[PDB]
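See structure below.
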Protein chains: 2
Amino acid sequence: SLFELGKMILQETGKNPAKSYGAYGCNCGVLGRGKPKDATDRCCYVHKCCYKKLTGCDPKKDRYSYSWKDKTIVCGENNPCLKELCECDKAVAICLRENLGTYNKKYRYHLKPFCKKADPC
Amino acid sequence: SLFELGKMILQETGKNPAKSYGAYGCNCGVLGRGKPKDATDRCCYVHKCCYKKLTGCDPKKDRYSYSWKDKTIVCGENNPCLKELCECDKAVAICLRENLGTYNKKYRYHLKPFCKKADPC
Ligand SMILES: Cc1c(C)c2c(c(C)c1O)CC[C@](C)(CCC[C@@H](C)CCC[C@@H](C)CCCC(C)C)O2
Ligand SMILES: Cc1c(C)c2c(c(C)c1O)CC[C@](C)(CCC[C@@H](C)CCC[C@@H](C)CCCC(C)C)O2
């Protein structure tokens, strides 16, 4: 759920999840996807597409278990959807971290409207 | 949906929705409710409870139409859930605007652990 997602982002990026990624670009935050503004945003884009593949679980509300082992997010077995979900979240946190270098605060509270329609996943 | 909600909030408050309300207090933006920290936060609490009352539609995903008439958000739905949904949104947008006077930036990104259990809707 958003709690694990937030925590992962926090863990990987060291940044307050909500502040930095709760609303960034066309893809990080609420409101589906949009043409990504940058790498960071693309992480969220990929992340939302990742969520699209899920079936059987609520990416937002369903909590799941994962562990921080050797400073790596390790998804708990949970169940297939939750594990996949967890993997989606883990991927985006990793991705956001990898792209922290080009994080651009100007995209922080980007207005969802000024986002080009995203390509289908 | 959040698209209309966000637009309403911007329209009423004149503030970037994600920036001011994406994560404010215990109820604005954050997942779930919490004892409101203040009036602004209470708006979101009320809004979330309003959402809980809806039966035939998805408050997050379902789009509905509304118009801006005489600088008033005018829901344009007859479907009861979409109408109610729209009204929930309109109400929080108005409420957020009516409470900008006690809006406090220190509640932005308020840490969930500080939130006390919300009263039941
Ligand atoms: C409706 C909706 C929202 C609002 C949303 C997303 C999706 C898919 C949705 O359908 C995806 C990403 C994000 C951008 C989430 C980003 C951050 C949050 C999950 C914050 C979690 C915060 C907690 C744990 C701890 C970290 C903060 C430290 C200060 C302790 O917000
Ligand atoms: C899951 C969930 C979320 C995430 C939520 C709330 C509730 C009740 C929920 O159950 C209430 C308020 C808020 C904090 C509001 C956040 C605002 C976003 C909806 C904004 C998107 C803003 C865009 C469109 C505005 C610009 C458009 C122009 C056309 C005017 O977020």
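Residues displayed in chain A correspond, in order, to Swiss-Prot positions 17-137.
The deposited model was determined using X-ray crystallography, 1.8 Å.
Using N, Cα and C of the backbone, Cβ positions are placed for all residues, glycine too.
Swiss-Prot documents A:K23 to A as a published mutagenesis change and attaches the note No change in myotoxicity when injected into mice. No change in myoblast membrane permeabilizing activities. Important decrease in bactericidal activity. No change in calcium-independent damaging activity against EYPC:DPPG liposomes. Decrease in calcium-independent damaging activity against EYPC:DMPA liposomes. Following the DSSP three-state reduction, the secondary structure of A:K23 (mutagenesis position) is helix.
Sequence-distant contacts of A:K51 (mutagenesis position), defined as residues of its own chain at least six apart whose C-beta falls under 8 angstroms from its C-beta, comprise A:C42, A:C131, A:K132, A:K133, A:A134, A:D135. Here the residue is the original one, while Swiss-Prot reports the published mutagenesis A:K51 to A with the comment No change in myotoxicity when injected into mice. No change in myoblast membrane permeabilizing activities. No change in bactericidal activity. Decrease in calcium-independent damaging activity against EYPC:DPPG liposomes. Decrease in calcium-independent damaging activity against EYPC:DMPA liposomes.
A:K53 (mutagenesis position) falls within neither a helix nor a strand when secondary structure is assigned with DSSP, and so counts as coil. Long-range Cβ neighbours of A:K53 (mutagenesis position) (same chain, at least 6 residues apart, Cβ-Cβ under 8 Å): A:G41, A:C42, A:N120, A:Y123, A:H126. For the mutagenesis result A:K53 to A, the note given in Swiss-Prot is No change in myotoxicity when injected into mice. Decrease in myoblast membrane permeabilizing activities. No change in bactericidal activity. Important decrease in calcium-independent damaging activity against EYPC:DPPG liposomes. Important decrease in calcium-independent damaging activity against EYPC:DMPA liposomes.
The Cβ of A:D54 (mutagenesis position) lies under 8 Å from the Cβ of A:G41, A:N115, A:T118, A:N120, A:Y123, each of which sits 6+ residues away along the same chain. The mutagenesis experiment A:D54 to A is recorded by Swiss-Prot, whose note states: No change in myoblast membrane permeabilizing activities.
Experimental mutagenesis is annotated in Swiss-Prot for A:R58 to A, with the remark: No change in myotoxicity when injected into mice. No change in myoblast membrane permeabilizing activities. No change in bactericidal activity. Decrease in calcium-independent damaging activity against EYPC:DPPG liposomes. Decrease in calcium-independent damaging activity against EYPC:DMPA liposomes. Under 8 Å, Cβ to Cβ, and six or more positions away along its own chain, A:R58 (mutagenesis position) finds A:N43, A:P52, A:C111, A:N115.
Around the Cβ of A:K69 (mutagenesis position), a 10 Å sphere holds 11 further Cβ atoms from the protein chains shown. In Swiss-Prot, the entry for mutagenesis A:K69 to A states: Increase in myotoxicity when injected into mice. Increase in myoblast membrane permeabilizing activities. No change in bactericidal activity. No change in calcium-independent damaging activity against EYPC:DPPG liposomes. Decrease in calcium-independent damaging activity against EYPC:DMPA liposomes. The structure shown retains the original residue.
Here Swiss-Prot notes a mutagenesis experiment, A:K106 to A, with the remark: Increase in myotoxicity when injected into mice. No change in myoblast membrane permeabilizing activities. Decrease in bactericidal activity. No change in calcium-independent damaging activity against EYPC:DPPG liposomes. Decrease in calcium-independent damaging activity against EYPC:DMPA liposomes. In the three-state DSSP scheme, A:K106 (mutagenesis position) is classed as helix.
A:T118 (mutagenesis position): 10 other CB atoms within 10 A of its CB, across all protein chains. Swiss-Prot lists A:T118 to A among its mutagenesis entries, and the accompanying note reads: No change in myoblast membrane permeabilizing activities. No change in calcium-independent damaging activity against EYPC:DPPG liposomes. No change in calcium-independent damaging activity against EYPC:DMPA liposomes.
Under its mutagenesis entries, Swiss-Prot includes A:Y125 to W with the note: No change in myotoxicity when injected into mice. No change in myoblast membrane permeabilizing activities. Decrease in bactericidal activity. No change in calcium-independent damaging activity against EYPC:DPPG liposomes. No change in calcium-independent damaging activity against EYPC:DMPA liposomes. Just so you know, the Cβ of A:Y125 (mutagenesis position) picks up 19 other Cβ atoms within 10 Å once every protein chain is counted. In the three-state DSSP scheme, A:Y125 (mutagenesis position) is classed as coil.
Quoted from Swiss-Prot for the published mutagenesis A:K132 to A: No change in myotoxicity when injected into mice. Important decrease in calcium-independent damaging activity against EYPC:DPPG liposomes. No change in calcium-independent damaging activity against EYPC:DMPA liposomes. In the three-state DSSP scheme, A:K132 (mutagenesis position) falls into the coil class.
For the published mutagenesis A:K133 to A, Swiss-Prot gives the following note: No change in myotoxicity when injected into mice. No change in myoblast membrane permeabilizing activities. Decrease in bactericidal activity. No change in calcium-independent damaging activity against EYPC:DPPG liposomes. No change in calcium-independent damaging activity against EYPC:DMPA liposomes.
Proximity to chain B, taken as a Cβ less than 8 Å from one of its Cβ atoms, holds for A:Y125 among the mutagenesis positions A:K23, A:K51, A:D54, A:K69, A:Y125. In this view, A:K133 (mutagenesis position) is surrounded by 10 other Cβ atoms within 10 Å of its Cβ, with every protein chain counted. A:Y125 (mutagenesis position) sits 23 Å from A:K106 (mutagenesis position), taking the CA atoms of both as reference points.
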